[PDB]
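The structure appears right after this line, and notes come after that.
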4 protein chains.
Amino acid sequence: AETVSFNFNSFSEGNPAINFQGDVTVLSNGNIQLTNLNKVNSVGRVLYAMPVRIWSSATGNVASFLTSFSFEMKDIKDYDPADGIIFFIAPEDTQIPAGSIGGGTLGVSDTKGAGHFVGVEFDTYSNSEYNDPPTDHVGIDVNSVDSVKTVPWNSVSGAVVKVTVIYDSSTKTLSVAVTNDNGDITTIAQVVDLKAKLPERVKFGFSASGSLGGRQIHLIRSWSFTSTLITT
Amino acid sequence: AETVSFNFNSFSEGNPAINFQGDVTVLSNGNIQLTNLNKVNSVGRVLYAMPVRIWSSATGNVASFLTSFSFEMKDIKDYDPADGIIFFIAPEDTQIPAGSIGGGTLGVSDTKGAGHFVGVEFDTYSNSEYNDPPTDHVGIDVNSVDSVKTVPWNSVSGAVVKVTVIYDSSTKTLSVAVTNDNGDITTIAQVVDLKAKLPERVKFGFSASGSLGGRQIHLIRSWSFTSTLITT
Amino acid sequence: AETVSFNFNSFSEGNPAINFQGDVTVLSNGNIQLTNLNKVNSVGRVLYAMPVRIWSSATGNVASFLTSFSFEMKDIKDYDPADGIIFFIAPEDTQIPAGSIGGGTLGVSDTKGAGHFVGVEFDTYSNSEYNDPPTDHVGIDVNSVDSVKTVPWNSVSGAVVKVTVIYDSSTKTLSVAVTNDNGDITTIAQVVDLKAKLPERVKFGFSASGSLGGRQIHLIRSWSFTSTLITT
Amino acid sequence: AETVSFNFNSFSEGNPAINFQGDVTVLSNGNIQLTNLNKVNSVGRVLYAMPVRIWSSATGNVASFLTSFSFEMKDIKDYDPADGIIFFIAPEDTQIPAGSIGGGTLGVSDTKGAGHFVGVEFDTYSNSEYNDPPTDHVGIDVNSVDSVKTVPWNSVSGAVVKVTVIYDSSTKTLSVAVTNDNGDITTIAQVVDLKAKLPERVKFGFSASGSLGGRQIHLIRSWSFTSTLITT
Ligand SMILES: [Ca+2]
Ligand SMILES: [Ca+2]
Ligand SMILES: [Ca+2]
Ligand SMILES: [Ca+2]
Ligand SMILES: [Mn+2]
Ligand SMILES: [Mn+2]
Ligand SMILES: [Mn+2]
Ligand SMILES: [Mn+2]
């Protein structure tokens, strides 16, 4: 029984359990703000320091994890809300793409839209070049921001959103259940083999980016985590 | 969107929001002791008053729901810790089986271990008659307690456990993630069609049965559920 | 040397192991409920019947003890949560203060809040009448409820809390580490010469007190304890 | 609050959560074995991989921590048991003393007997040079295997121990509570200022060494940590 869990009701520049990437910045309160509002093509990402082992080439067993977080996006004239937020998983050596252009890559892929990540994106700005659907949305991305599957979601300025991902390794089904402002929930799922698209040890994080014409406020609020691996 | 949401920190026998059925009683703090210990073949069930439409035959759309709740199963000599609690989903006119028999029917099935329902059971006694595993577990039950899928679980006496369930209409997946005391977490997932296996309107609830020689305590401590069915 | 250890996962009116006092009552899930909620100025206590010897005058040595216990306190309209639970150590003949008054005495002190005992008080009502910190606090008490040491704590309604308490004799330091629900721990410590405060043999127990305006649910869940006295 | 909890009921090589040093090896049943037998002057350390910041230069606050763990020492024909185990706290960039003699240093101090580290030790071999007591003892070490204070203890071949440590920041009182196979608890405490003896960030871990004449089995059955740091 190999478990790894943690809790964050407020973050802070300092706590080694958390490492920053890009323009993340800690707020007077406790929240985290990924993108910078004055930089062009900004990119921010944040992830748990110590990496997590999600499977053993020894037992072949895959790990199951339960997570949940609360973010919040918010408009800001005269720019356009973009591009959004992505909850990802990446090799223990993941850096913000080389000279990343930011924009709709969500700071996790390259210009073409690819990279070595598996995540959940809360895309608010529909990017043609990546086959985004003409509306805001929740989607599953694998080694590319050209989501494998998506789902009609609605970004609400100032709305405090709440997410809950459940990974059942016995089926390898990634399950996402978003909890909007008003109550309506949005659910998305996609059977993705982690042991096949990711290395033994990986890192869990949050990325958010903006273009030149679009910049929005990206704040992460809470992120509890627990992942158990079985070894026998 | 046609949503339905509620949250219970503690209940009562009066709050018409809850339907009590049988041995079900209510502690002096809000916990719902399902089974009675002095009675043999006891059966406790607590449905959620107001029924919920989980699919419109007109639109074919199946509702998606995210629920999380907490229970507790504490031993009591000289009996056995059987059979356990079950979070089921059954038609709006559902009632404890005609001339029930506690035991491993859990208050949802007949003698043959059959019935009209869908649920996540937390089994602690191996009743070979309905082909159960050899140890405590968590199974997904479809019109039967002879589970469709099982994962080895570990019930702990006087252990506050946490269950989070996500049903994603799109994939018709019933993701289950248990969070035992210590920290380790147990998960099991499956594909259920509800619509296929159920009427448009039903009720969500818990249940607990108790054989002749084996009785135990089944406390339901908290419960939140939010269902939504896109339709328009 | 001479050790005295025990363990309680449940209790039950019909066990010579514990003396009941006040308005105490045992629930169906094996839980000592201190205060009864339909009475003004309620005081129920509970303690190990067999008086334990913490120190002997012949040798001059004091014993060290290790104890852990868990309790649940829960809110309810229309009264306000108070006053709270207190783990205390008193003389072998310790009785509930003559003609109690409830309020911030926790069943150990009188009207002036002073008595013969030494205990840990998980406080929920700021009884300024006894120089109480303006928030749910934690503190060590020595012959009164006008704490020597206090620590901002935070009691969560309907939340299961654990507590480990250490008392080293060589330093006579009372260590206390409260583990809330969410995980963070609140701790407090102090120097206390039991030998100079309490008599050779003393009983250990729990006590909760209510008032006319305010009341709440006091649940003592489990209790294991161990103490060793050097005899040379 | 900035808590950091984890816990292992068993260990496994590779798990990025743990860092192994020296002669450390993991047994086939989840136990770690700090020392090597057929080797001379064996030293074995195991650290919680990720660093925990034990104090903030911003507020000046220390953190409190509640950790408990289980260790076992067994005799091997006809090498005398030596020297013992040590739960320590030291600067993250902590490595095994270059050219460590092992033995009475337990591999956390040099020949002289000093080193930058705080820690509780379960010493079991009279090392005149380090002013150790005449018998198996326990002690709170502060930058020297020459314990600031020790108490009599007793290593029992193949016996499993039970230790609970609590460091209350409000008093800077590190208190330990041992539990011999038989039952007697063993308390010892001391005021160590983890704010003034170490650097904001440290690593926790267990170290075990030996000699040529002295050798033995050191196993660590399970370790569970938790440390909250208030930041406001
Ligand atoms: Ca985009
Ligand atoms: Ca059964
Ligand atoms: Ca008070
Ligand atoms: Ca030594
Ligand atoms: Mn997209
Ligand atoms: Mn079953
Ligand atoms: Mn007080
Ligand atoms: Mn020593």
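Numbering, chain A: per Swiss-Prot, residues 24-255 in sequence.
So this one's X-ray crystallography, 3.5 Å, going by the header.
Even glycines carry a Cβ here, placed using N, Cα and C.
Sequence annotations record features per position, and here Swiss-Prot assigns Mn(2+) binding site to A:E144, A:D146, A:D155, A:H160. Close to A:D146 (Mn(2+) binding site) in the fold, though at least 6 residues off in sequence, lie A:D106, A:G107, A:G127, A:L129, A:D155, A:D159, A:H160, A:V161, A:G162, A:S170, A:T173, each with a CB less than 8 Å from its CB. DSSP assigns A:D146 (Mn(2+) binding site) to coil in the three-state reduction, placing it in neither a helix nor a strand.
Marked as Ca(2+) binding site by Swiss-Prot: A:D146, A:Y148, A:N150, A:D155.
If you take the C-beta of A:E115 (variant position) and look for same-chain residues 6 or more apart in sequence within under 8 angstroms, you find A:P74, A:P222, A:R224, A:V225, A:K226. Where Swiss-Prot documents A:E115 to V as a natural variant, the accompanying text is: In minor form.
According to Swiss-Prot, the natural variant A:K172 to A carries this note: In minor form. Residue density at A:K172 (variant position): 17 other Cβ atoms are found within 10 A of its Cβ, drawing on all protein chains shown. According to its DSSP assignment, A:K172 (variant position) is in a strand.
Taking a C-beta cut-off of under 8 angstroms and a sequence separation of 6 or more, A:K185 (variant position) has the following same-chain neighbours: A:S91, A:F92, A:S93, A:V201, A:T202. Where Swiss-Prot documents A:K185 to I as a natural variant, the accompanying text is: In minor form.
Most buried of the binding-site residues A:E144, A:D155, judged by other Cβ atoms within 10 Å, is A:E144. A:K172 (variant position) sits 11 Å from A:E144 (Mn(2+) binding site), counting Cα to Cα. Between the CA atoms of A:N150 (Ca(2+) binding site) and A:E144 (Mn(2+) binding site) there is a gap of 13 Å, rounded to the nearest whole number. Same-chain residues that are not part of A:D146, A:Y148, A:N150, A:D155 yet have a Cβ within 8 Å of the Cβ center of the Ca(2+) site turn out to be A:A105, A:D106, A:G107, A:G127, A:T147, A:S149, A:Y153, A:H160.
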